[PDB]
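Asker: What follows is a single structure, and I will ask about it in a moment.
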Amino acid sequence: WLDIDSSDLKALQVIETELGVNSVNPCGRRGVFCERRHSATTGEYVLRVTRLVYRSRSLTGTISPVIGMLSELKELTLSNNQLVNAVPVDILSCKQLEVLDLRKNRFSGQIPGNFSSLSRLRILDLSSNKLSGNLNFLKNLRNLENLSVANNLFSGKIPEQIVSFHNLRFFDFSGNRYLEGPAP
Ligand SMILES: *[C@@H]1O[C@H](CO)[C@@H](O[C@@H]2O[C@H](CO)[C@@H](O)[C@H](O)[C@H]2NC(C)=O)[C@H](O)[C@H]1NC(C)=O
Ligand SMILES: [Cl-]
């Protein structure tokens, strides 16, 4: 029996509180998934938080900047809540992120261009929010398999690079009135 990493545990508390997830080793239950890893110190095996999955829980909070302290995070799934305000730039510290699913919330603001640094992203579902600005951050997300930005306020055009993505099997940017497709 392993224990959860002390730092991940402390970060999880603040993240859940700010999301609105209401009430020691939370791994493997209630939306928290962990994986066995070598600890920074010691080298002994410890559990790290790798997935936060909180669909359909009537959450009304926000994504705390402390999300960036979960260095091993692979999945943040927050679909079908009432979460508000901006996607924090601190999520760029989650370099291993593969799944970012924020569909059907009320997230607002813009996505900064350096979101393209999340090179491992495979599933990016921002659909049905109130996000705005351009989609230049998609330029270098070459591993995307599932991409939806539908039903937002995005404008400009899809980056031409999307034409070269080889794994893209689901793509939706409908419901963005001032948004045009990728064109040369
Ligand atoms: C990614 O780019 C964004 C936008 O330029 C950066 O956001 C700024 O972050 C600093 C803290 O590092 C804040 O004080 C600023 O207010 C933010 N600006 C905006 C417009 O939100 C972000 O820091 C960049 N991150 C990385 C890793 O490059
Ligand atoms: Cl879920």
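All chain A residue numbers match Swiss-Prot; in order, they span 34-56, 64-224.
Just so it is clear, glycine is given a Cβ too, placed from its N, Cα and C backbone atoms.
Copied straight from Swiss-Prot:
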MUTAGEN   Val129 to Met  In sobir1-8; suppresses BIR1 (bir1-1) disruption phenotype
Asker: Where the chain breaks for 7 residues between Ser56 and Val64, how wide is that break in Å, taking the Cα atoms?
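Answerer: Spanning 7 unmodelled residues, the Cα-Cα distance equals 12 Å.
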Asker: Only counting partners 6 or more residues apart, tell me which same-chain residues put their Cβ under 8 Å from the Cβ of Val129 (mutagenesis position).
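Answerer: Spatial neighbours, sequence-distant, of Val129 (mutagenesis position): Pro105, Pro152, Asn154.
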